[PDB]
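A.B. asks: Quick one: this structure, given as structure tokens, is what I'll be asking you about.
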Amino acid sequence: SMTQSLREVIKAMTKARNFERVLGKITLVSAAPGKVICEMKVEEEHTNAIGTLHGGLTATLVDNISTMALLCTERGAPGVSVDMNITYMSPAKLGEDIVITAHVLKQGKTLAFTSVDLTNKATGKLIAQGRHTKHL
Amino acid sequence: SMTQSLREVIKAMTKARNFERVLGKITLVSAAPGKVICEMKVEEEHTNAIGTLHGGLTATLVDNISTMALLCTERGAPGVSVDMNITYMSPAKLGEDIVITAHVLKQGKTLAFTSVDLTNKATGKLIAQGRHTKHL
Amino acid sequence: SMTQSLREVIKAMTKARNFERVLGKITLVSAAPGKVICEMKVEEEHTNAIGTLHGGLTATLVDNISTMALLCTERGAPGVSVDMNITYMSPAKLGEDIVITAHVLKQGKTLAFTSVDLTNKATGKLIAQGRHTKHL
Amino acid sequence: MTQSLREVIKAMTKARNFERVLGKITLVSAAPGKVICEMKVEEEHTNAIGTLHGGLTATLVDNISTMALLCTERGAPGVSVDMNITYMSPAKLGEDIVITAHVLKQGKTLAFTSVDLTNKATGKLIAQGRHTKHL
């Protein structure tokens, strides 16, 4: 139900023309209260000058999937970005399968906080970690 | 040729297939040692669900133009992202002209640090500010 | 051994003249590879002007306890700060017992990344969360 | 305004809470949304290797950032939401540092600050922090 709702949201992105189109290749794995797990295969359209996952796209995945985890919350408010931090620990090479897990850490009347981990699906090793503060 | 090189990098993005394709609409204003200034007009392809500049694209702009500022130094190495923080203070609306100003704060043997400001060209008011730590 | 060694390191803090003296009240709960848990009861010396745990002390707790986790590693290199980001979600009040948990997220040849959570011991509620990048 | 804020700092020298760690700072100037303080590095400010402790730099960013906020029309201190600090070069023992805070933007409920520590003699950046407070 909630999962189906989100899957529809992700389905829409594909055909969309705004910046959300960039997440067209992601696939939904799970959706639970305040926790969303997506997956994606790195393709050329996802790479930087040197052939690995572009930090800007990692940032984009942190931003949107974080909002998704927020949507799967009781209040369901998406919110507006305030601050975002991203630590890059290991490159994600072309053809690599990545797992994106978003956690709503806490949310109050006006502020929501989330944490997103990207990991190498095959190794479980951390690729990057983002923290997102949103204004509700 | 500092200015000409960046001139070439931009033209490339216009037809690139990787993620940098999303920046093809940016134009170079000036290149100097440790400081690059680009401009861009927010259009539908750069917006979020609510019609304003997408936070992930702002992160993408910070990442790349920050890298351009480092290409304009005696070492000229782009480096790999280690950390990126972004503060969103005011939205950029569709049709709005934005200025992306990037400058090198400090670069050592293996670590370089940059700061990048997006501003409304008209008002000069701050849109977002990002700090970038890169490994060389 | 890892625990005995850490207990000393902490004991030396109760007599220190440098900034580490500010943590003389923390106690060691457990030490494990890449993971250190400490506790501390909030006293006046730990509070800001309004009577809650000072944001600067939280930041100091993150820096040092993150360093202890890094010591409980094969390389055992403490490292020097490069980046730190802290998100404050709920106040820690005077008299409150807090738990400081630190995890080594990843460590390379020259860069180490940690995560440190402060939580209310009684309710397990998250107080603040820090991400630490260190140069080795 | 400067003289006023100067009193707030005199307290820290006497206070028993965590603000006491800032007793050695001195005020240079205070203006709307901008405060400049200075501090000589001494043993009480150092880490295990003998340089300015990262946690104190964090405390300095937090507090002085707040000062700039108190110097605005609204004058509200706000409570911390997020803080980020990039450490670029060590502040050595005996070294004189300058802490410069600027209020970047402030709305109805959220305020944004930026604080630079620099070496007074060389003007070299020691560390830079951004602070997001909830008003």
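Numbers in chain C track Swiss-Prot; the residues on display, in order, are 3-138.
Recorded method is X-ray crystallography, 2.3 Å.
Each residue, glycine too, has its Cβ placed from N, Cα and C.
Here Swiss-Prot flags C:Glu46, C:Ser83, C:90-95, C:108-113, C:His137 as CoA binding site, drawing on experimental evidence. Under its mutagenesis entries, Swiss-Prot includes C:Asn50 to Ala with the note: Reduced acyl-CoA hydrolase activity. Feature annotation from Swiss-Prot assigns substrate binding site to C:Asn50, C:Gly81; the stated evidence is a large-scale study or a structure entry. Annotation of the mutagenesis experiment C:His56 to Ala in Swiss-Prot: Decreases affinity for substrate. Record note (Swiss-Prot), mutagenesis C:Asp65 to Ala: Loss of acyl-CoA hydrolase activity. The unchanged residue is displayed. Listed in Swiss-Prot is the mutagenesis experiment C:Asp65 to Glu or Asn, annotated as follows: Reduced acyl-CoA hydrolase activity. Swiss-Prot lists C:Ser83 to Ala among its mutagenesis entries, and the accompanying note reads: Reduced acyl-CoA hydrolase activity.
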A.B. asks: What whole-number Å value do you get for the CA-CA distance of C:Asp65 (mutagenesis position) and C:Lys108 (CoA binding site)?
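C.D. replies: Cα-Cα, rounded: 16 Å.
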A.B. asks: C:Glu46, C:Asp65: which of these recorded positions has the highest Cβ count within 10 Å of its own Cβ?
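C.D. replies: Ranked by Cβ atoms within 10 Å, first place goes to C:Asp65.
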A.B. asks: Quick check for the class: what is the C-alpha distance, in angstrom and rounded, between C:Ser83 (mutagenesis position) and C:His56 (mutagenesis position)?
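C.D. replies: With the alpha carbons as reference points, the distance is 20 Å.
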A.B. asks: List the Cα distance (Å, whole number) between C:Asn50 (mutagenesis position) and C:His56 (mutagenesis position).
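C.D. replies: Answer for this pair: 5 Å between alpha carbons.
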A.B. asks: Are there recorded positions in C:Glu46, C:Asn50, C:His56, C:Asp65, C:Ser83, C:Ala94 whose CB lies under 8 Å from a CB of chain B, and which ones?
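C.D. replies: Near chain B: none of C:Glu46, C:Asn50, C:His56, C:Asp65, C:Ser83, C:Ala94.
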A.B. asks: Taking Cβ distances under 8 Å as the criterion, give the subset of the binding-site residues C:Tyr90, C:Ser92, C:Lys108, C:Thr112, C:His137 near chain A, ordered by sequence.
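C.D. replies: Going by the Cβ criterion (under 8 Å to chain A), the qualifying binding-site residues are C:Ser92, C:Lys108.
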A.B. asks: What number of additional C-beta atoms lies within 10 angstroms of the C-beta atom of C:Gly110 (CoA binding site)?
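C.D. replies: C:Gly110 (CoA binding site): 12 neighbouring Cβ atoms within 10 Å.
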A.B. asks: How big is the Cα-to-Cα gap, in Å, between C:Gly81 (substrate binding site) and C:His137 (CoA binding site)?
C.D. replies: 5
A.B. asks: Take the binding-site residues C:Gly81, C:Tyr90, C:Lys108, C:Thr112, C:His137 and keep those with a Cβ under 8 Å from any chain D Cβ; what remains?
C.D. replies: C:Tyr90
A.B. asks: Under 8 Å between C-beta atoms and at least six apart in sequence, can you list the same-chain neighbours of C:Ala94 (CoA binding site), or say none if there are none?
C.D. replies: C:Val44, C:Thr54, C:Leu55, C:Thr60, C:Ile100, C:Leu120, C:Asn122, C:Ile129, C:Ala130
A.B. asks: Taking the Cβ of C:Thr112 (CoA binding site) as the centre, count every other Cβ atom within 10 Å, in any protein chain shown.
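C.D. replies: Within a 10 Å radius of the Cβ of C:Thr112 (CoA binding site) lie 14 other Cβ atoms.
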